Amino acid sequence: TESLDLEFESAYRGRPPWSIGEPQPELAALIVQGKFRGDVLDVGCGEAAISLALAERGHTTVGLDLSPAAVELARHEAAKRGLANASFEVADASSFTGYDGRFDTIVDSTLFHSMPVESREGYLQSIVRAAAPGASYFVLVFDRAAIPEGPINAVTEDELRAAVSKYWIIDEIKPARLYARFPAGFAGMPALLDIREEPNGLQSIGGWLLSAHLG
Ligand SMILES: Nc1ncnc2c1ncn2[C@@H]1O[C@H](CSCC[C@H](N)C(=O)O)[C@@H](O)[C@H]1O
Ligand SMILES: O=c1[nH]cc(O)c2ccccc12
Ligand code: NA
Ligand code: NA
Ligand code: NA
């Protein structure tokens, strides 16, 4: 068995490197292409920068996270922005109900590798249950070539395709960057991970961007 529940709750209570204060750039590029339609589910939402950006762009949004501290943070930023159309709830992405056929777009911003491999089927069944016909699904996930076997369940391209294609029609899988703001000396000196330094004091690690739709 494995569980990261306590770690995520502690990180949110205190800032997490992944809470970059904006949607992940790879996902913001899909938003500007018009790929996010209707009601949006931000699954494993964390502080929910992408929900909040979509709720500013006319969408009704729902963010789900297993961490109560993440949900508090997302609600607190929605309050600062006066955003009545963004809502958040504590829920397990691998086993949630209450949204049958609701969402036209479901976005997984780095939740995928944050649950055990054995929870993926339940998670994929749960988001399909919450999806309206023809819904789009976008996943940003770490690459197993960058993140090893351990607490994080990063994926190879073939592994990701095999898991998701059982439930969705895949349109594209391509290499992507996952951005973060890491502390100085993160993962050692020399570093044990390949962390790319980016402009604006950000960093990135290799991943995959998957685009799919309900068949
Ligand atoms: N089973 C599960 N159900 C729901 N959320 C989960 C979960 N397992 C992990 N999470 C959440 O998945 C998130 C991964 S970190 C990414 C958070 C956010 N999407 C962003 O891009 O900033 C965490 O907030 C963690 O609490
Ligand atoms: O899941 C993660 N754990 C710890 C990190 O610092 C991190 C940084 C970026 C993205 C994801 C993660
Ligand atoms: Na939009
Ligand atoms: Na988890
Ligand atoms: Na690219």
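By the numbers in Swiss-Prot, the shown part of chain A spans 18-31, 41-241.
Technique stated in the header: X-ray crystallography, 1.4 Å.
Keep in mind that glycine also has a Cβ here, set from the backbone N, Cα and C atoms.
For reference, Swiss-Prot has these:
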type: MUTAGEN; residues: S140 to A; note: 6.7-fold increase in catalytic efficiency with componud 14 as substrate
Checklist entry - For the deposited coordinates, which leave 9 residues unmodelled after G31 and before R41, what is the C-alpha to C-alpha distance in angstrom? => result 6
Checklist entry - Which residues, sitting 6 or more apart from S140 (mutagenesis position) on the same chain, put a CB under 8 Å from its CB? => result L21, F25, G70, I178, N179
Next on the checklist: Which secondary structure state does DSSP assign to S140 (mutagenesis position), in the simple three-class scheme?
Outcome noted: helix
